[PDB]
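Colleague: This is the structure I have questions about; it appears just below.
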Amino acid sequence: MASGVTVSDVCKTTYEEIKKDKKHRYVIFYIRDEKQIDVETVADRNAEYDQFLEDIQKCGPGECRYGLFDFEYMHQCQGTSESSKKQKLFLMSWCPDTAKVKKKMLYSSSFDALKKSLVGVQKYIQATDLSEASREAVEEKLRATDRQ
């Protein structure tokens, strides 16, 4: 990583689909050649967050990953179960920053780089280790930027 990342076309095609048809519920980005952004994992609502969690950590422990998720979250308030169905896009960087510095240098540039490609996402948050990246930890950061 020499500060300045190239986004692969796989990211564009996924975004153009997820923005219109959104049958690519969440796209997992991987870091390409340690200087480019790539898409090496895609999944839809057929898989749940548990399967998502297990599969990514199975694919690799300590490297850089990203995830753009467009889902309709129903937020209810005041004990009134109106359930405000709000579709929200979130970007999450799955990368152990606490690991090898050569690895965290890579996502350092690309974290802001892909924001240009998947522009329109609401919140971008990083999750380092499996302790920080869990299904519950995912719902916490998505509601933290919401409104009661």
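How was it done? The header gives solution NMR.
Positions of Cβ are set from backbone N, Cα and C atoms, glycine also.
In case it helps, Swiss-Prot gives these features for our protein:
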MUTAGEN   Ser3 to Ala  Abolishes in vitro phosphorylation by LIMK1. Partial rescue of both the defective neuroblast proliferation and defective axon growth seen in null mutants
MUTAGEN   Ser3 to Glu  No rescue of the defective neuroblast proliferation seen in null mutants but partial rescue of the defective axon growth
DOMAIN    4-143  domain 'ADF-H'
MUTAGEN   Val27 to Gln  Defective distal orientation of wing hairs and incorrect localization of the planar cell polarity proteins fz and stan/fmi; when associated with 139-AAALA-143
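Quick one: where do these features end up spatially?
Modeller: Around the Cβ of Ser3 (mutagenesis position), 10 further Cβ atoms fall within 10 Å across all displayed protein chains.
DSSP assigns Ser3 (mutagenesis position) to coil in the three-state reduction, placing it in neither a helix nor a strand.
In the three-state DSSP classification, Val27 (mutagenesis position) falls within a strand. The Cβ of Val27 (mutagenesis position) has 24 neighbouring Cβ atoms from other residues within 10 Å, across all protein chains displayed.
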